[PDB]
Structures are given as C-alpha cells and as structure tokens.
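This report refers to the structure that appears directly beneath it.
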Amino acid sequence: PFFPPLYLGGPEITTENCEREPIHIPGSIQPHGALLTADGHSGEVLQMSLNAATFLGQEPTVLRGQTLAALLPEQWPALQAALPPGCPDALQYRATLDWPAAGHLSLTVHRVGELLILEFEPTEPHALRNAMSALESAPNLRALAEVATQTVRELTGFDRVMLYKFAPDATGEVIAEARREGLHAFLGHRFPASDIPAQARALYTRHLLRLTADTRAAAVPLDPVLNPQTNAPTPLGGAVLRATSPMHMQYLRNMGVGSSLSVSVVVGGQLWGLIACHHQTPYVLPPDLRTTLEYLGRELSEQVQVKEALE
Ligand SMILES: *C/C=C1/C(=C/c2[nH]c(/C=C3[NH+]=C(/C=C4\NC(=O)C(C=C)=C4C)C(C)=C\3CCC(=O)O)c(CCC(=O)O)c2C)NC(=O)[C@H]1C
C-alpha cells in the first residue's frame, strides 16, 4: 500500500520501502516541458506547473483561472470532441502549436475522470515503416532483440539501447544491446527485482513509455498541488512529463546516465521487458520520435510473441 506523497506529509523513500513510493502522483513535472490541468467541462485551468507561465510566455496571474477556450481557441473545440467524459484514460488528443514565445510546440492531452491533463513540449513515416519491417523480418528471438536495439539506437541517437528482460522472479537481464564506442558491456548482466519495484512494473503495464530527460534536474511542482475538483492528488501516471522517482534518478546519476527512456514490451497482458535507453548527456528525445518508439514497442511486443511461438 502506497505511502502518502511528499506533499501530503509522506516520508522520503528509502531502500526499505522502494515499492511504497506513489510514483504516479509526484505533484510535479520535469522542466523541459510545461503542464496544465483543466476542468473537463468548462476548460478552466485548475493547475499549472510553476514553470508554465515562463515556458508559455504567459502572465502568471492571467494563466490560472483562464479558460482553454481563450488560451487555445483553435484546439479547444477539437479537444472536447476528442476526449469526452468516460473515454479511456489512454486515449490522446495531439496537436502541433506555433507558439511565439516557445516556438513549435507539441500538445498532448489525456482525460482522467473530469480532469484534462495538458502537456506542452518543444517540437521540431518512411523510417518508421522500414523499422517496422526490420523487426518483422528478424529471423529469431536473439536477432529480433539485436535488430530492435540497433534500430532504436539509429532512430534516437541514444548512447545505449538495451533489451531488458524480466525473469519470473522479476529480476532483470540485459539480453541485447547497442552501444556507443567505449561504453562497457551490460550484455548478460542481471539485476535485482528491487531495481524496478513492483509498483513501477505495474504502472509500466498500463503506461508504456516513460523518461527522465535530465537526471540532475529538480522537479517543478504543480500549483495548486492537489486537483481542486477532488482535493486529491492529480493522476500523472499517463503524463510523460511527470517527475521521476528520486531513488531512480540517483541510480542513473551513479551510472553516469544523464538521460533515460524506456518503452514497455507487453506480451499476453504481462510486462515481458523494456527497451531501455541511456544517454550520458541530458537529452530530450523529440516528441515525434517518441511516437515512433511507441509504435516500435507495440511491434516488438507482437514480434516477441510471434518469435517465442516459433521457438
Ligand atoms: C528503492 C528504490 C529503487 C529504485 C526505484 C525505481 N526504479 C525505477 C525505474 C527503473 N529502474 C530501471 C533500472 C535499470 N536501468 C538500467 O539501465 C539498469 C541496468 C543496466 C537497470 C537495473 C529502469 C530501466 C527503470 C525504468 C525507468 C527508465 O527507463 O528510466 C523506478 C520508477 C521510476 C519512475 O518511473 O518514476 C523506481 C521507483 N531503483 C533502485 O535501484 C532502488 C534504489
């Protein structure tokens, strides 16, 4: 059973209670983007990341309480029709914005209950179809693993891309990797289950991609921290901008990893493994490339089942 989050008087997490961290409700985001929450009916902005005003070039006093009708006149009607009350929380509305203060922005919106969760990130399929085909054309499980890591590395430029496979006891093993010259091998190395604790593995079965763009960057809180609709935490399990567990951030820093990203491989409704990526320098993977990775994760998941059937 989860501890209360830090902003509800909960304790800072230690190695004695890894699995009790409520990672889905950190009440804060990573600073490379901005997040707003809004009422699902009225479009009233209910919460904003502390950096939202500066990030969007808006006046802090104007942004809170303002409506999505006023802030996003060209998207609001499309947004409403796309995400009606009761829709699956995995369902997304995406748009590209031309925003003077921040340049081209990717907007990603989801609904949870009566709340809309809006993520703004800077933004800039021939390669995708080729990548899809390379996975399918892979002859066996090992080659599929190898092609997957190589293809993901080519698409992303990440210093290391691993296929990290979970054993029945939830320990992990790197079973394939593609790596930059000079990086030491993790191939064949195994890791305790506690390195990716049970509540993370659970979240990763439902929300299939997560990342930390800068492992040294302080989280940016949401204000107000609680959803005013409910006087309860804002569900951020489906927000890629959500803050990463400090326990994990520390693990990455100690490994010399500045940027981390993984994609779930789900086989038969169970978490089979992860496409796990590292960069030494902080690194924001373009929003369009993340969508490509999401498609490739789905393809790999299908192909792992197919290839395991071949034996
Ligand atoms: C006491 C808690 C601990 C803890 C928590 C923790 N770890 C994660 C997430 C991940 N851990 C990963 C581990 C590895 N990455 C690697 O490259 C290797 C080995 C080469 C390992 C073992 C991975 C891949 C993740 C997924 C996230 C990612 O891809 O960056 C979480 C959940 C983080 C979040 O989503 O907010 C948590 C709470 N890890 C520990 O070691 C202990 C201290």
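So for chain A, numbering is Swiss-Prot's, and the shown residues are 7-130, 137-323, in order.
Even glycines carry a Cβ here, placed using N, Cα and C.
Marked as tetrapyrrole binding site by Swiss-Prot on the basis of a curator's inference: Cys24. In sequence order, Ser206, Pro209, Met259 are the residues of the chain that are 6 or more apart from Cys24 (tetrapyrrole binding site) and have a CB within less than 8 Å of its CB.
The domain 'PAS' feature in Swiss-Prot is assigned to 26-94.
Neighbour count (other Cβ atoms within 10 Å of the Cβ, all protein chains): 18 for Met259 (mutagenesis position). Experimental mutagenesis is annotated in Swiss-Prot for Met259 to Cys, with the remark: Binds PCB (in vitro), but difference spectrum is altered.
Under the three-state DSSP scheme, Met259 (mutagenesis position) falls in the helix class. Among the sequence features in Swiss-Prot, the mutagenesis site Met259 to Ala is noted as follows: Binds PCB (in vitro), but difference spectrum is altered.
Of all Cβ atoms in the shown protein chains, 20 besides its own fall within 10 Å of the Cβ of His260 (mutagenesis position). Annotation of the mutagenesis experiment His260 to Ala in Swiss-Prot: 100-fold reduction of chromophore-binding activity.
Recorded in Swiss-Prot as a mutagenesis result, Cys289 to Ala carries the remark: Binds PCB (in vitro), but has aberrant spectral properties. All protein chains included, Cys289 (mutagenesis position) registers 26 other Cβ atoms within 10 Å of its own Cβ. According to DSSP, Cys289 (mutagenesis position) sits within a strand segment.
Distance (Cα-Cα) between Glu130 and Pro137, which enclose 6 unmodelled residues in the deposited structure, is 15 Å. Looking at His260 (mutagenesis position) and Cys289 (mutagenesis position), their Cα atoms lie 14 Å from each other. Note: the domain 'PAS' (26-94) comprises 21 helix, 15 strand, 33 coil (DSSP; helix = H, G, I, strand = E, B).
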